[PDB]
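Novice: Before I ask anything, here is the structure I am working with.
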Amino acid sequence: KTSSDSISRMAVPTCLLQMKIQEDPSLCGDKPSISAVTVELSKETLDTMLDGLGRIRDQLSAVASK
Amino acid sequence: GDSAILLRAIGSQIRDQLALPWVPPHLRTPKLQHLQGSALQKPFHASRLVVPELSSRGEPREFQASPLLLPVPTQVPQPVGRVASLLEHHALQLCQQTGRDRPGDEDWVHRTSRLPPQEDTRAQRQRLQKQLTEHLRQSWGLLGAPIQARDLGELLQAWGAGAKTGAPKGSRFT
Amino acid sequence: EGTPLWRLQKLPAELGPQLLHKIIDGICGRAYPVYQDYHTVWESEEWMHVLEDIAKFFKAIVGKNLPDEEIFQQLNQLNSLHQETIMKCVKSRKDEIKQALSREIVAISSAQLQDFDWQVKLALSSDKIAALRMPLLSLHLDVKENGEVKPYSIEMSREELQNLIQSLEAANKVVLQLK
Amino acid sequence: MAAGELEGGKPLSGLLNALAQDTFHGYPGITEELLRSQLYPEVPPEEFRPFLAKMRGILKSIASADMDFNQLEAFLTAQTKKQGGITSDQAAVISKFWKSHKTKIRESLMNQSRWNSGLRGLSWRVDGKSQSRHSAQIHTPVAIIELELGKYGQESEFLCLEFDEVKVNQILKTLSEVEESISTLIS
Amino acid sequence: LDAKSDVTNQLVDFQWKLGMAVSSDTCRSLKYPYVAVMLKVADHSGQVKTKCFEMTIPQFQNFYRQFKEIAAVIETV
Amino acid sequence: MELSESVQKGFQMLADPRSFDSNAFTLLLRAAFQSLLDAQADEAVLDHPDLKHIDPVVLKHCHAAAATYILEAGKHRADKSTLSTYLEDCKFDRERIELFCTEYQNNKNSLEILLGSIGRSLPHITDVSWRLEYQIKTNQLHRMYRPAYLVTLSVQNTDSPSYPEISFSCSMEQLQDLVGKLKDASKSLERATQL
Amino acid sequence: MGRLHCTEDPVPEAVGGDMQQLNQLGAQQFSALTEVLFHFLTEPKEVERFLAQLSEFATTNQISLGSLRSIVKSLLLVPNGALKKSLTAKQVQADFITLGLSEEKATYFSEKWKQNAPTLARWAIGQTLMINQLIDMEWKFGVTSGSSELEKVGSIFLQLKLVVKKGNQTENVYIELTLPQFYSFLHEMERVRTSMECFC
């Protein structure tokens with residue numbers, strides 16, 4: 001994010017995660033209903049995401065080795 | 001008459017329609033389908049239509065006399081479209097007629113005696129257009145403007161970009 | 001790659017007017033030319049491109065009301081015969097294209113009216129009373145909003161109809177003098 | 001009976017302001033109509049409503065073109081030289097009040113005249129791209145603009161868009177043509 | 001069907017009109033200028049929508065100035 | 001029953017024997033009728049060599065005028081006298097007028113059916129079905145023993161070519177009230193018929 | 001004499017005539033008013049405090065609130081412009097020194113503004129264009145032990161809920177992932193974290 005209306009300049013990291021979804025045709029009617037989404041993240045949210053996912057991964061590994 | 005004759009006709013029609021009993025739709029001839037249902041009712045839609053004009057001024061007449069210009073009623077596939085478009089075309093033509101040569105009343109035909117073609121009317125609508133254009137001329141400086149701020153735009157070009165990133169960086173998950 | 005009509009050279013001089021005039025008819029509101037009439041000369045995925053190019057070129061030329069020469073010069077590198085066909089096509093039915101363009105201007109809005117139909121009836125009797133005799137006008141509307149046609153219905157008696165006619169005549173007193 | 005018209009002014013101006021709120025500003029929730037009747041007991045037994053009709057008539061009459069106050073006095077006197085007409089001092093008082101709420105009245109009329117989505121604010125952003133999942137190096141910049149659109153009396157919608165250099169230049173050219181057309185049509 | 005360039009939307013065409021409102025039921029001399037815009041936009045599905053809105057002169061000049069500033073900022077870096 | 005200037009000029013031209021003979025007049029009238037009626041028409045309506053001697057502009061202007069006149073007459077349910085009087089005011093003879101009247105009479109019924117098939121309407125019901133049950137118990141109620149009626153209406157919407165069905169549940173008292181209402185409607189119809 | 005760097009938005013004598021009215025008021029009220037400005041900025045959820053505090057001033061000296069509001073409006077212009085441009089302390093200091101509007105007032109005002117400037121600057125970052133922000137997330141990791149057509153199976157799965165701010169409203173996105181897809185997602189997020197801290 002180099003610049004914006006309310007600030008002339010900066011240099012801030014930003015993320016744009018895009019994903020694809022397939023829903024069962026029955027649950028939406030007669031349509032295939034395949035949608036795409038986009039979420040714009042920041043540093044703290046990404047860090048929390050990664051910490052939680054790493055915690056889950058460590059749990060899985062411990063279960064595997066136990 | 002009509003206030004009673006209309007009632008008599010309505011009563012006769014109701015009696016005749018009551019005479020026919022009810023039949024399942026699967027065994028319905030088109031007449032009954034009209035009577036005991038509305039399955040075969042189409043909507044009203046009008047499509048733009050072009051007609052030849054009795055004006056032989058030149059080049060366009062070549063198109064008007066060519067097979068490229070199909071006959072007016074057959075310019076659309078469906079007959080309902082044909083009838084609807086023709087009816088609307090006639091109504092619009094008559095409306096344009098109403099604002100044109102019309103043998104009207106003792107006073108409405110008064111202007112028709114000496115009216116130039118859309119010229120004598122221009123003097124008293126030029127006043128309205130004067131108000132329109134003078135209202136437009138305002139607000140281009142009345143408020144907010146002047147907006148002359150040629151300081152934020154081009155100065156950035158001189159300085160350019162000073163800093164930049166280096167080598168790919170990474171770390172160990174916490 | 002030059003004028004957008006460059007893709008039109010593949011079509012011979014004989015089958016030009018049909019394609020062009022049927023395209024103009026499609027623009028005005030009628031049907032468009034079909035693939036199975038000129039399929040040998042183009043591919044569908046590029047037939048659509050040439051169709052759009054012709055339509056948009058004609059719309060721009062008519063809207064901006066260019067002079068004769070500038071329209072002539074843009075078509076310099078076309079076929080020796082297609083140029084006069086194009087110019088005669090512009091000269092013939094410019095007014096229809098202008099009318100279609102003006103109609104499309106009204107498309108700049110939330111919704112537009114497409115067409116309507118009205119039915120008149122005589123209400124005779126109801127559960128409340130058996131001496132009603134109430135004339136009622138039913139007005140049906142087909143108004144296009146967003147990208148769909150939405151039907152509507154209105155039921156009016158003599159008083160509401162008179163008030164509506166009065167208001168519309170008040171508006172028409174302005175419309176007529178605005179021309 | 002000759003109550004209030006030649007005697008009390010406070011109820012009259014209160015009714016004028018309440019009508020302005022009720023018909024122009026779109027706040028009909030609680031008005032003085034229900035309080036003045038039981039707090040001011042001067043309700044005529046028989047002729048009480050028709051004078052409110054003249055109130056409404058005069059209120060709508062001045063709302064046509066908003067002329068200069070020099071020409072409003074003449075019409076006010078002409079309409080009000082008859083029975084129960086307003087006074088010269090009261091004519092000046094009401095003429096002043098129009099200035100007190102002229103711009104608000106005009107804006108509410110235009111606001112209560114809209115037919116399509118209106119612009120309720122522009123917020124944008126310009127960014128510099130770095131890389132993606134497969135691409136490892138990118139520098140081409142983009143611009144993000146979000147539009148606040150909404151028809152009067154309805155929840156606002158938001159629209160987001162993307163851009164690059166060429167499309168931004170094209171849009172700037174189109175807006176410049178719009179400005180030129182605005183400029184040339186004054187004369 | 002996966003491209004980074006298109007994320008949310010990308011307008012394909014831009015049309016506008018200039019006109020002024022002359023009269024209304026509640027006011028016979030409304031007479032203020034306005035400018036309208038029509039946007040047809042395409043999403044990831046490949047469809048085309050149609051969004052239209054109306055503006056005033058001050059809002060339009062603010063719009064133009066903001067786009068000018070955006071052009072400058074994007075050009076510089 | 002108003003008419004426009006262009007239609008008047010077209011019908012003025014139609015009378016001239018030099019422009020049209022009896023055969024050309026009949027062919028033009030029949031072509032106009034076919035264009036108005038048939039749903040599989042084409043330019044072939046004017047591809048009849050007998051008509052290949054006059055300018056197409058006048059030909060098609062008069063074709064449109066004739067179609068408009070037929071449409072207006074059908075809409076206003078005109079009869080012999082009105083058509084005859086207007087055509088006489090158009091400087092016709094007793095031959096062209098007779099042929100026009102005969103052509104109108106030949107396929108009047110189809111034109112009357114066509115213009116009556118335009119428009120929308122509220123959903124039209126077609127039949128009913130009913131199921132009789134005897135309620136016994138619910139989860140929080142263990143002894144009721146009350147008959148109940150199930151009803152299902154079959155309706156078709158002119159707006160959507162489908163047959164949606166409306167379902168509702170009635171008791172004996174509600175069913176009696178409904179039957180009484182319908183019987184009152186029937187008696188009102190009979191009263192209208194008697195008058 | 002060239003342009004003036006104090007003002008970006010032109011301030012003709014019509015609006016710049018009232019800039020001297022702050023001089024009459026005293027220092028105690030000046031400090032109280034500035035602290036009140038900051039506190040009102042922090043808590044817009046309770047605006048009743050503004051009327052409650054101005055009630056005393058209205059009753060005591062009958063000071064017309066319009067003038068106070070006008071002076072407050074005009075005085076906030078410079079710091080707001082600084083926020084939108086992120087001015088350096090020297091720039092604001094030099095502007096105030098050159099213009100010199102009750103420097104006794106201005107030194108304290110600028111000092112207190114700079115002491116609290118960074119939080120105000122940070123608050124502006126949130127108020128910008130963020131397309132479908134992510135606010136909250138939840139997950140559930142479990143094992144399947146059967147289904148309608150298979151009696152026994154140990155298919156692992158992961159479920160996610162994403163609380164995405166779809167404009168002024170809120171939307172929840174529910175997803176399911178398999179084991180390889182989850183592992184690839186985690187690796188891709190690690191890569192994104194590596195690439196997101198390159199510049200700074």
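Placed from the backbone N, Cα and C atoms, the Cβ positions cover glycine too.
Below, the features straight out of Swiss-Prot:
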BINDING   D:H101, D:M110, D:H134  Cu cation binding site
DOMAIN    D:118-186  domain 'COMM'
MUTAGEN   D:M110 to A  Reduces copper-induced fluorescence change
MUTAGEN   D:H134 to A  Reduces copper-induced fluorescence change
Novice: On a simple 10 Å Cβ count over all chains shown, which one of the recorded positions D:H101, D:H134 is most densely packed?
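Specialist: For the recorded positions D:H101, D:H134, the Cβ with the most other Cβ atoms within 10 Å is D:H101.
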Novice: Give me the Cα-Cα distance between D:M110 (mutagenesis position) and D:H101 (Cu cation binding site), rounded to a whole Å.
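Specialist: So the Cα of D:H101 (Cu cation binding site) lies 14 Å away from that of D:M110 (mutagenesis position).
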Novice: Using DSSP, would you call D:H134 (mutagenesis position) helix, strand or coil?
Specialist: coil
Novice: So, three-state DSSP: helix, strand or coil for D:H101 (Cu cation binding site)?
Specialist: coil
Novice: In the domain 'COMM' (D:118-186), how many residues does DSSP call helix, how many strand, and how many coil?
Specialist: 20 helix, 28 strand, 21 coil
